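The block underneath contains the structure these notes are about, expressed in structure tokens.
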Amino acid sequence: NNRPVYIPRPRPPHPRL
Amino acid sequence: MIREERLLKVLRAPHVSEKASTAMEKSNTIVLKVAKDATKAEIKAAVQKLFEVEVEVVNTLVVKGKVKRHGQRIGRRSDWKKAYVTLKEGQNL
Amino acid sequence: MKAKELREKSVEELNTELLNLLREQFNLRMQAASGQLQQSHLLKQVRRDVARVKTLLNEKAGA
Amino acid sequence: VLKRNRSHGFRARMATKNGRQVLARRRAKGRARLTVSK
RNA sequence: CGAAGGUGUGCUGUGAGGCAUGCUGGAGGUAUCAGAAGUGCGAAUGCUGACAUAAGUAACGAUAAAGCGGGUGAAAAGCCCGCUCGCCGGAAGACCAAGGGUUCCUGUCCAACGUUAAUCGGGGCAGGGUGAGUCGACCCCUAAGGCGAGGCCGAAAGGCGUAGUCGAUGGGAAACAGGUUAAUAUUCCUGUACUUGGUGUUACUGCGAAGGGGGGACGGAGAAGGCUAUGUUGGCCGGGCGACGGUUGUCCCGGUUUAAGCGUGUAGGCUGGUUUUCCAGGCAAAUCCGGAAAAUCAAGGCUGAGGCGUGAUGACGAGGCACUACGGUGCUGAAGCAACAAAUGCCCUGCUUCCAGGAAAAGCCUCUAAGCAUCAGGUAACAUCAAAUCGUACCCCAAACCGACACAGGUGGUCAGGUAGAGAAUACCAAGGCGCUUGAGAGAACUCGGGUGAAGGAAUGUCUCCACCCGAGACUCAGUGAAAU
RNA sequence: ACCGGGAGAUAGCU
RNA sequence: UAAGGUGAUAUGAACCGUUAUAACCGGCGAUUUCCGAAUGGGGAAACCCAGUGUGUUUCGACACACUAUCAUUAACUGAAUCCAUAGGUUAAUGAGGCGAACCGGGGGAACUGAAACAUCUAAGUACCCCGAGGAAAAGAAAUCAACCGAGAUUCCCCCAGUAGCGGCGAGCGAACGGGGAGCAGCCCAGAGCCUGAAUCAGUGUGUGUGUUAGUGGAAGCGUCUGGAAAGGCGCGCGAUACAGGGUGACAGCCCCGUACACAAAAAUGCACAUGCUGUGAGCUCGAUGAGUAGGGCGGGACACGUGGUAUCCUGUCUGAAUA
């Protein structure tokens, strides 16, 4: 299984998540 | 004869979902991923050879890949084909 | 394990190729898809073994 | 889409030597989308 | 124990400049002498990035418009549900064409955005969803059209063009009723069946074409009727019984459905057929087509409305009821029928006439040429198998498609109701779709003062620990916050 | 008409 | 070479191996989906539709190879008339396209200068098409020169803005000659003599050289500042190696590197020897290039633009000699 996708560091105006 | 190896290769992986479970429990069908071509006769023969079960009819469909934006870069997932193999009154898995 | 099957005859190596294709490959892919597979290097090892067997078959048969 | 493909398809370009030159210039310029297609 | 760069100060020279130093800076700079510049900027309506002035002005995103009660949320006028009120209702309603690509729906949070806010969103993030013998594409044939083996022409190039080969915007094989997910359904199921074929059994025949004919086969208009979809009248069933008069009464409401196929095939028109003979031509062959003669009878077939039943003791169905984990499932099933009118829908590519005479080929059809003529070959009935592949989500007269902005404009056809009204004209309405954007300084995070504020008093709230309100500091209504200049 | 080249055409003119 | 790795964004889970088949680089091989000259046919690129021959789990349906054109060659068929020809079928050889510039050939402008503009220039330039080449073309006089002299072609500098051409305007602009890089000569048109006779083309072996992986390869410590020193101070060393990069501040002596010395199982281009197939020495004589030169008509290159205009070619009409 591959849950981890390694989300990258986003932009200063990025989705708050 | 490479018929057996082609039949082994055509099947890639099963598909698990609420709709798949409902179909299995009600209509007695198994939905599973198949090769890009995965012609009906070949997939039926592969199912018969591997699962040693009996089937009524097999119908397949093409699922277009989704376009997702990772970071600032877009990308479309590879297209995959899924087939619904309908088992007869006698099924094992 | 590269020269073990090099001296084998065509029929027996073809049978070994069929065994590798049927067992240890379909079961491994099904387990990986279902999420029950804990070790993934088996897929790579079996794929490399199948490729080696195919290469040996091509080298022997014909030319 | 049918008219676009028939009027600007690579086959239509090759049908005349001019389209072959256009394709060669496109390849030299290294444009990712050589022609219009699905 | 501090280079260049940047920020200030004091001196120095007629000047372009030079020296020393505090501060941030952080590892390069470079004395004097000689040489080249992409060698010095204040303008060329100069070019690129950024920012003030007007400009916190212009409208508020389509004149149907929303009000309230509750659920969530920290907060709700626009989020969710419900009750009211207003609109389109021949479109703003329902489908597909094209055009887009997952915008469809489940969960998740408002990173960023939505002409305010939005907890919602077609937003942002993960997971599902598109199932094709009967749908469409696909494929057989095709003209508009092209392309073009040989070749003709043509400085090269290239153009023309036969055999042919491509294609539809056309003609060809076939499906519907019901049920069915948050998202698919005619491809998911429950049945009815209908078509495509080859092979295997049965019976033998006369089979057999880049050949013959029909057929395909095609214009406008007019009476239209026999009907049907559709509606209304009755009609039975179920309820019911009436908060402001009467309303157990011809009182009120809701339903009273028809499949695809199987036949039955009727009104219809069409032209006459039944038979005997001969024979021109269609090249060729034909017995096929037809032409002419003759006796006979008027029958002949054509598809065809509708119709009946079969399908079908069809599913569905008034409904209320058992739970209602309160979204729905389940009990099932009463009536499920007659008459009228009536379609611009069928018969109908009909009929009739009108005129200039209204594509093409293939499919489909009998004889059949050669050839095969015990056979092969085909039909008839049975057997089996399979019907390749592709799209099937979603918007589709629209927020997702074409429109420079969720741009006011459009976007092919298709179904497109009831009442009054002749009028797919209007006005209002059923279902369906809607209400298509407003009003914010919050006093928020926080800061301070106070009317004051549970108690002890030294811990009058200044504190154990208090909060409502008011005065102020705190984007203001928020948005196109452009414009020439 | 548009696109690339002659072409940084020429311009007694701003 | 080898004790680190499963290429990176980009960590993680699970694994190989550490003295050798962990991993990496290289040479030789295999596979190499579809479109792409596309080549079995079609078409809207990654798509659709077939025939033929090879062998097969339910006839079911499969896997492999072939199925375009031209030119030539070989074979078999093959009308208008006997023969014949054309055409038709099978097999073999080579190409069909792409690629930045360079060569030749066939075309070929306009803007612009002359202060305008038609001759001219711009210019045989931009651009278009065809050919193979690694260079291409051309190349061994029917040349100059002047009656003194050289014997291939190409390129560079003078000759040389000279002579010349030119609405004698703008502009174009050589040739002879001298110095340099490099110098290689021959073949057929025809008979006889001796006949592998040197030089070459196509293939194996051996020697030397270079690449495709690479190996070894010297030398500084303590103290002060200071985040850490390669910086300051002290005394030492390598150097056929202070040319460069990294290393918490500027490193010869920290590492990778550099000078230098080596390395190749396998394929390689280059220079030779040794093996095989093919054309092919010299001697005697003759032959020695015909629709060509030249001329008439209109033009292009030679600086030469038709002027008194030399030379070649060009489409057309004519057109001899050959020592």
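Cβ coordinates are placed from backbone N, Cα and C, and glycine is handled just like the others.
Note on B:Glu18 (mutagenesis position): other Cβ atoms within 10 Å of its Cβ, all shown chains, come to 7. Swiss-Prot lists B:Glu18 to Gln among its mutagenesis entries, and the accompanying note reads: Strongly reduces trigger factor binding.
The annotation that Swiss-Prot gives for the mutagenesis experiment B:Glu18 to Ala reads: Binds normally to ribosomes; strongly reduces trigger factor binding.
The note that Swiss-Prot attaches to the published mutagenesis B:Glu52 to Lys is: No effect on trigger factor binding. In sequence order, B:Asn92 make up the list of same-chain residues 6 or more apart from B:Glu52 (mutagenesis position) whose Cβ falls under 8 Å from its Cβ.
Classification of B:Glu52 (mutagenesis position) by DSSP places it in coil, neither helical nor stranded. DSSP assigns B:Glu18 (mutagenesis position) to a helical segment in the three-state reduction.
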